[PDB]
Amino acid sequence: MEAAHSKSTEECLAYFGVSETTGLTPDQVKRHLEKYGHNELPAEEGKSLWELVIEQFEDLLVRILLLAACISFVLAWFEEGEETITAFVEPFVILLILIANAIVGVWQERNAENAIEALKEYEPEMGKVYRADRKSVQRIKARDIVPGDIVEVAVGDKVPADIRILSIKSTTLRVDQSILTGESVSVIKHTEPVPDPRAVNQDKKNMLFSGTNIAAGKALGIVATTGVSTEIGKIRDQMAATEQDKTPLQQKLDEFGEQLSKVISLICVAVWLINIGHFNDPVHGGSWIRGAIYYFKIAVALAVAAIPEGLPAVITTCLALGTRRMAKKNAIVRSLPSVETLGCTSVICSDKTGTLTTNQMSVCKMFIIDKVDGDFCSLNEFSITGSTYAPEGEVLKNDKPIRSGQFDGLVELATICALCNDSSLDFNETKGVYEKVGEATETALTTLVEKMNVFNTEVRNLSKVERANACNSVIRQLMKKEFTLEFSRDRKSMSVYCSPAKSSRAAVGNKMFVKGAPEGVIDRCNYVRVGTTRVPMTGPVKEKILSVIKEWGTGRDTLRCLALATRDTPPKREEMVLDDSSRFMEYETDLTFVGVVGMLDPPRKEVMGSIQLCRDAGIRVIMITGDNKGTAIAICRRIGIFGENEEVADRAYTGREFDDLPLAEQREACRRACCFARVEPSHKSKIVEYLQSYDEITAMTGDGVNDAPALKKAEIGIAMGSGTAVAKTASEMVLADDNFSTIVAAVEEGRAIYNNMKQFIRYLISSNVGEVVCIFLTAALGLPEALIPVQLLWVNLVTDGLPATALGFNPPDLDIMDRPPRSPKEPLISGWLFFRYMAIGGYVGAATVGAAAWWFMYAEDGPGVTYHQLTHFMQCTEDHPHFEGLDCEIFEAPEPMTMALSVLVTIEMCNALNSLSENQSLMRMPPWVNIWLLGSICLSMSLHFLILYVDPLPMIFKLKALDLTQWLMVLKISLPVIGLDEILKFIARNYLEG
Ligand SMILES: C/C=C(\C)C(=O)O[C@H]1C(C)=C2[C@H]([C@@H]1OC(=O)CCCCCCC)[C@@](C)(OC(C)=O)C[C@H](O)[C@@]1(O)[C@H]2OC(=O)[C@@]1(C)O
Ligand SMILES: [K+]
Ligand SMILES: [Mg+2]
């Protein structure tokens, strides 16, 4: 292994002590293989059912539930073969919930897709190498490839490992690094070394990366690194090293069951001391075996009451339609839990070109020299029409229609655009729209020359298909192009060498046509061309040139500027070496500046308003772009990220600046910054780390495999629809339209869904709380069971679930996007609210136990010990003459349980309404605001009746229908809830804070 880009061909071959002619000997293989291991990415995490299903049963809330099942199961063996056939139903029900959720968990994981695994798709199975064994090439498993090995690659092949290119057999070698950056555009490679040791991947021109495809050509290369050491391998290591916190909610629930454990144990403690007087009891032992079962059956009934069994379902269901809901809005959410974190986002960093802008290019303005006389200097500024790539536009000076042929500056400028251009234009018949063939920026040049054909070749009659390339073709005829000097970032410009084709025009010999970044290329220009004539460059002219460039790049226009020039007297073709990019800058010198072209990558119509939403929403939006700081800042002010006159000095940074900054100042810039220009690959991961240092819930956009480590780091990684498969798998959500606004829209739902979800959760928790109290009162007083576990399940699973699900449909607040992002820390229930559900819970507690008691006594249908100690009901059979002048089996009766159950159900439908809003009275906030809630409420009651009246059910449940009169008692007991809450709902939004 090594940093082969900086090394020479000979150095690399020397390092490994390998011959380019023969390759590695079999011995060197043995040693190399042992030392460097195999050229493969590590294995998938070993998971098994037996390991999967146990994680299902390792949450506390599932363990105590499991434990409860056994007890009931055991208790149910003690049940007389006659006393109940259905004894075994109670334990089963618990288990089949635990089995059902267990089932749910596993299916989700089987489907879940790892991001690391997506990298493997880039691993080729085969590769071709040269070794000592054979003169002829051998095709082997990429896995068996070792560093220092001689490798052969050709078109179509997927690069097996990171390779230093030794020699290129083909005339030209092109590679497709789209897997990396997302760009389909091929790139030329060279043998000559890269001087910089820290050069970023993009600048390693003498390098081949594992996973990439060869666009064109054939080459021979030495293997620098393999397996984990490759660029892709390093990226895997970053992703493997990265760890993801649990959704804030998730974190809350874990502490919930955590605390719930303590509370549960505490209840038993208290329950035990309340009945401590039992030590001052007869030692006859009579009924001792009996007391245990009762306490045990109380324990299980307690567990189910404490836990909200139905909750898991209710939540996932709500998230599922919310997900489908977002899908309609072009927002694809993978993994439901992320919906919450999606509402909490405080910072969102979005790539410019892909999302924030259309990536649809067109030339708006352009200028050429008009007159250079002494200090006096004048230029010709033009304006072009048409945002589409479609050659349907007009050139106008001072808004007045112009025939381009009139100016000789334009004729030369136009030839440059067409000749120094790789991309073309194609017309598609199916969609009926003009489409770019190659690069967006280049395509708009081919587009321009059409609108301004300086030869005015007639094409109005030409078919639309033939129209697309007409005016370009004519220019391609004029000059034969010998070769081209591709773009390199050092000089930031590209050139072409052209022999004048044909005898009629065969004059002035060969010429060079260069285009690139204004600053760079203008320094090389020693002359300026006015019309046909040419004049030596002077300060004053150069200034007037650069001035308009700044105005166009930094001004309201925010145009990307290209400087077009020609080398009138290029060097002799023979003196030129075309295999080294380093010599390119010296070829492009002594140039004659013809004119510049300004083009725009227009922001999306939806963006401006979407940015404002973030201001209103408290969300900080950070832009990532490729433009130079100057214009980048300009674009920010154009979409509202910055005020036109707002100071930005400390809020805008480039990769260079950021790197120069010390760690402290770096972290500091992150909280301030809203614009990063010319960013390096590592930064995205860094920025996220920093934003997370301030506990910011951050969103990141990525398209390629390099962005992956970042998307997996950021709280919410966002990938494009056009994005690579790997980018998608690492992200939390994918933008189908790639539109930025789609991001903002998702956050709105993220907040909206969470609010309703918050309500139905408290609603379910509250019912639990109340159920625990009843059970506890039942235990402390020694009362007979008001509620049986089986019943509770039904209530928590179904009766509570439906209104809870309906609550998920609550109409959204109007100020959702006017409030700052929710604090992940903030608890669901605290302070006053906690006290509320504390009180309410108590009410339902007393209500249920009391309703069952009111039947045992003071009831016509039931024989009552009015205000007597029915409590000692354990001792009836043995102690019946004393106080028990009646049958003792009466305590088994269902009527009291149904009475107690019924009141619960009714109270719960009420409490559901009180949950329509946290602090808003129902007259202020009717129940009819949400139709579904009322609709679901009716449903739950119907079902409640069902279990009472249909033959098989009431028996199983231990319920019997109650007289109309008995029903009324329920109402007198349950309905008062709304009043209670309304009052606690009248203290807050008035006398408390708020
Ligand atoms: C039945 C449910 C049981 C036990 C149970 O939920 O127990 C407590 C508990 C985990 C919480 C408390 C409960 O306190 C009691 O109900 C005290 C009961 C005393 C009983 C007396 C027996 C002697 C909640 C529910 O209570 C109320 C309404 O505010 C509020 C809120 O959700 C939580 O504070 C929650 O823990 C958290 O992390 C929060 C932020 O979600
Ligand atoms: K994550
Ligand atoms: Mg990128």
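The count begins at 1 with the first shown residue.
According to its header, the structure was obtained by X-ray crystallography, 3.1 Å.
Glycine is no exception: its Cβ is also placed from the backbone N, Cα and C atoms.
The Cβ of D351 (active site, 4-aspartylphosphate intermediate) has 24 other Cβ atoms within 10 Å, all protein chains considered. If you look up Swiss-Prot, you'll see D351 marked as active site, 4-aspartylphosphate intermediate, on the strength of experimental evidence.
Secondary structure from DSSP puts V304 (Ca(2+) 1 binding site) in a helix. Using a 10 Å radius centred on the Cβ of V304 (Ca(2+) 1 binding site) and all shown protein chains, the other Cβ atoms total 32. Under the heading Ca(2+) 1 binding site, Swiss-Prot lists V304, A305, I307, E309, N796, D800, citing experimental evidence as support.
Taken residue by residue with DSSP, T353 (Mg(2+) binding site) is part of a helix. In sequence order, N359, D601, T625, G626 are the residues near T353 (Mg(2+) binding site), counting only same-chain partners six or more apart with C-beta under 8 A. If you look up Swiss-Prot, you'll see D351, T353, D703 marked as Mg(2+) binding site, on the strength of experimental evidence.
The ATP binding site feature in Swiss-Prot is assigned to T353, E442, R489, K515, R560, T625, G626, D627, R678, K684, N706; the stated evidence is experimental evidence.
Under its mutagenesis annotations, Swiss-Prot gives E309 to A the following note: Interferes with conformation changes that are essential for ATP-dependent Ca(2+) transport. Taking Cβ-Cβ distances under 8 Å and a sequence gap of 6 or more within the same chain, the neighbours of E309 (mutagenesis position) are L65, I97, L793, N796, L797. The secondary structure of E309 (mutagenesis position), as reduced to three states from DSSP, is coil rather than helix or strand.
Record note (Swiss-Prot) on the mutagenesis of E309 to Q: No loss of calcium binding. Strongly decreased rate of phosphorylation of the active site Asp residue. Interferes with conformation changes that are essential for ATP-dependent Ca(2+)transport.
When other Cβ atoms within 10 Å of the Cβ of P789 (mutagenesis position) are tallied across all protein chains shown, the result is 24. Recorded in Swiss-Prot as a mutagenesis result, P789 to L carries the remark: Almost complete loss of Ca(2+) transport activity because of reduced Ca(2+) affinity.
For the mutagenesis of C876 to A, Swiss-Prot gives this note: Loss of ATP-dependent Ca(2+)transport. The structure shown keeps the original residue. A coil conformation is recorded for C876 (mutagenesis position) in the three-state DSSP classification, outside any helix or strand.
Record note (Swiss-Prot), mutagenesis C888 to A: Loss of ATP-dependent Ca(2+)transport. The unchanged residue is displayed. Around the Cβ of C888 (mutagenesis position), 15 further Cβ atoms fall within 10 Å across all displayed protein chains.
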Of all the recorded positions given, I307, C876, which residue's CB has the most CB neighbours within 10 A?
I307
Helix, strand or coil by DSSP: which one applies to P789 (mutagenesis position)?
helix
Which one of these binding-site residues has the most other Cβ atoms within 10 Å of its own Cβ: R489, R560, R678?
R560
In whole Å, note down how far the CA of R560 (ATP binding site) lies from the CA of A305 (Ca(2+) 1 binding site).
66
Rank aside, I only need the closest one: which of the recorded positions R489, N706, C876 has its C-alpha nearest to that of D351 (active site, 4-aspartylphosphate intermediate)?
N706
Neighbour count (Cβ, 10 Å) for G626 (ATP binding site)
12
Measuring Cα to Cα, how many Å separate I307 (Ca(2+) 1 binding site) from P789 (mutagenesis position)?
11
What whole-number Å value do you get for the CA-CA distance of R560 (ATP binding site) and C876 (mutagenesis position)?
95
Among all the protein chains here, how many other CB atoms are within 10 A of the CB of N796 (Ca(2+) 1 binding site)?
24
Give the helix, strand or coil assignment DSSP yields for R560 (ATP binding site).
strand
